[PDB]
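Participant: Sharing a structure, written as structure tokens. Questions coming.
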Amino acid sequence: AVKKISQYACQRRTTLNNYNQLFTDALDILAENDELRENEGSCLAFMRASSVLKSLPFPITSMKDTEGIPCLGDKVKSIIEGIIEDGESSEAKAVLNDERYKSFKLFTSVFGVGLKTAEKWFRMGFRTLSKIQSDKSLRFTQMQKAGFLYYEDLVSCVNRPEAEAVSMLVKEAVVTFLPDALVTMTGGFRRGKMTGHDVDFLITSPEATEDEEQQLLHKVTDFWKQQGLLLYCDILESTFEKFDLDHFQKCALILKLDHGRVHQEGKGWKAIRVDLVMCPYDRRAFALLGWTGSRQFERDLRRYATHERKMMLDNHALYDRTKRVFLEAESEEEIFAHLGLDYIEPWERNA
DNA sequence: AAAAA
DNA sequence: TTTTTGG
DNA sequence: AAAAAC
Ligand SMILES: Nc1ccn([C@H]2CC[C@@H](COP(=O)(O)OP(=O)(O)OP(=O)(O)O)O2)c(=O)n1
Ligand SMILES: [Mg+2]
Ligand SMILES: [Mg+2]
Ligand code: NA
């Protein structure tokens, strides 16, 4: 007969071939509105419903189709019913016409602007980016200044040839200071995505000392600053503790990507958002798993570990509360096995 | 908002 | 019913 | 020291 679809993204295979985009585009909009209205509960319920539909191997064409699918309560089934009716969501249409929603989308599209700043600007009466940028009283963070200066490039999204060009630059800068270092692209591109808002990398070295591990991101970014390629840089020192804003040493960057490096109407360069993460060699599988994503896959991995296995998972470790021991892993497959989960390939984590 | 405690 | 929802 | 990144 059939198998039961789990409520956990970590127990589903989600590939990029989405047969239910009509439903998930509507659910993504309704979730985003609840995120903006700080209704965390309703937001998460629409995110989970969107996630589960993305895992289906077929399109929903009737309400009978939704039987046995978890994460679809009465409210969500009303939304699906409405889309089956006319091909549109009246609920999502009303959100798209809402002035608070339109302003939040527009303002947060700027690097450096999140929910609090977007809400502040809206309550001040600002509706356009032109009126924000030209205001003489407003004060902008260094992140927002970079967000406005490179807006058109950052708003456009990175493609695979650009991501590969960035990978080459990262690898050649990293091996200059740590020749045995392992550089892995993570993030959407590792999950098989054609585009992304940024390019993320995990860096680890089997030999390097603590001090060498600490200095790598500083050495690599100076090197780029010397070449005039570092457009923005923010290095966060590690808040990870060997024995919970807890993270590995990382940096949020904007790099100048010369067009010649990508395999010229305007300047032969594009501003690219790049994130680098340095982790100790023994925690490389936990970091890789945390940074591969998707965000929904990571949420559910942690939720499943806690509620179903009485385990605690994060980007640095896996702890078993019953056995009172930290579980160690040399690969992602070993983490899945510790959790009692079937291995989900990176391209199947697009939840 | 949905599911579990 | 109240609590949880990654943390 | 809230905020923005994960
Ligand atoms: N809230 C989040 C955000 C991210 N991550 C992990 C999973 C993905 C990874 C990347 O951060 P993003 O770059 O925003 O992820 P993305 O998957 O690469 O999507 P996009 O490529 O379009 O930015 O970090 C996480 O555990 N929790
Ligand atoms: Mg990314
Ligand atoms: Mg990123
Ligand atoms: Na932003």
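Residue numbering in chain A adheres to Swiss-Prot, whereby the residues present occupy positions 146-388, 396, 398-416, 423-510 in order.
This entry, so its header tells us, was determined using X-ray crystallography, 2.8 Å.
Using the three backbone atoms N, Cα and C, a Cβ is placed for every residue, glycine included.
Per Swiss-Prot, 2'-deoxyribonucleoside 5'-triphosphate binding site is recorded for A:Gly333, A:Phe334, A:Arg335, A:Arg336, A:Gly337, A:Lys338, A:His342, A:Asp343, A:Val344, A:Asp345, A:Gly449, A:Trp450. Residues or ranges marked as Mg(2+) binding site by Swiss-Prot on the basis of a large-scale study or a structure entry: A:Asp343, A:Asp345, A:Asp434. Recorded in Swiss-Prot as a mutagenesis result, A:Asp170 to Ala carries the remark: Almost complete loss of exonuclease activity in TDT-L; when associated with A-29 and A-473. Decreased transferase activity in TDT-S; when associated with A-29 and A-473. Swiss-Prot gives this note for the published mutagenesis A:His342 to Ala: Nearly abolishes enzyme activity. Quoting Swiss-Prot on the mutagenesis of A:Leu398 to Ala: Nearly abolishes enzyme activity. Per Swiss-Prot, mutagenesis A:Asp399 to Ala is noted as: Nearly abolishes enzyme activity. Under its mutagenesis annotations, Swiss-Prot gives A:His400 to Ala the following note: Reduces enzyme activity. Here Swiss-Prot describes A:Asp473 to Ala as a published mutagenesis experiment; the accompanying note says: Almost complete loss of exonuclease activity in TDT-L; when associated with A-29 and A-170. Decreased transferase activity in TDT-S; when associated with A-29 and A-170.
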Participant: Quick check on the recorded positions A:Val344, A:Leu398: which one has the highest count of other Cβ atoms within 10 Å of its Cβ?
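Facilitator: Sorting the candidates by Cβ neighbours within 10 Å, the top entry is A:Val344.
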Participant: Near A:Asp345 (Mg(2+) binding site), meaning Cα within 10 Å, which of A:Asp170, A:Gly333, A:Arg335, A:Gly449 (recorded positions)?
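Facilitator: Checking Cα-Cα distances against A:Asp345 (Mg(2+) binding site), the recorded positions within 10 Å turn out to be A:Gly333, A:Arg335.
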Participant: Measure the gap spanned by 7 unmodelled residues: take the Cα of A:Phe388 and the Cα of A:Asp396 and state their separation in Å as a whole number.
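Facilitator: Logged value, Cα of A:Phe388 to Cα of A:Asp396: 14 Å.
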Participant: Gap validation: 6 unmodelled residues, flanks A:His416 and A:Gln423. CA-CA distance in Å?
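Facilitator: End-to-end across the missing region, Cα to Cα: 13 Å.
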Participant: Determine which residues of the same chain, besides A:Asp343, A:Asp345, A:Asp434, have their CB within 8 A of the center of the CB atoms at the recorded Mg(2+) site, and list them by sequence.
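Facilitator: Once A:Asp343, A:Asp345, A:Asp434 are set aside, the remaining close residues are A:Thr331, A:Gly332, A:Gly341, A:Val344, A:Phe346, A:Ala405, A:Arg432, A:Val433, A:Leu435.
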Participant: Determine, to the nearest whole angstrom, how far the Cα atom of A:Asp399 (mutagenesis position) is from the Cα atom of A:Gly333 (2'-deoxyribonucleoside 5'-triphosphate binding site).
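Facilitator: Here the two Cα atoms are 22 Å apart.
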Participant: A:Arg335 (2'-deoxyribonucleoside 5'-triphosphate binding site) has how many other Cβ neighbours within 10 Å of its own Cβ?
Facilitator: 20
Participant: In the structure shown, with every protein chain counted, which of the recorded positions A:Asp343, A:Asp473 has the densest set of Cβ atoms within 10 angstroms of its Cβ?
Facilitator: A:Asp343
Participant: Rounded to a whole angstrom, what is the C-alpha distance between A:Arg335 (2'-deoxyribonucleoside 5'-triphosphate binding site) and A:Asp343 (Mg(2+) binding site)?
Facilitator: 12
Participant: Using a Cβ-Cβ cut-off under 8 angstroms and a sequence gap of six or more, which residues of the chain neighbour A:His400 (mutagenesis position)?
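Facilitator: In sequence order, the residues whose Cβ lies under 8 Å from that of A:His400 (mutagenesis position) (at least 6 apart) are A:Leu381, A:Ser383, A:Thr384, A:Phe385, A:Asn474.
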Participant: What subset of the recorded positions A:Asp170, A:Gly333, A:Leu398, A:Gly449, A:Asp473 lies within 10 angstroms of A:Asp343 (Mg(2+) binding site), using C-alpha positions?
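Facilitator: Cα within 10 Å of A:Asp343 (Mg(2+) binding site): A:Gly333.
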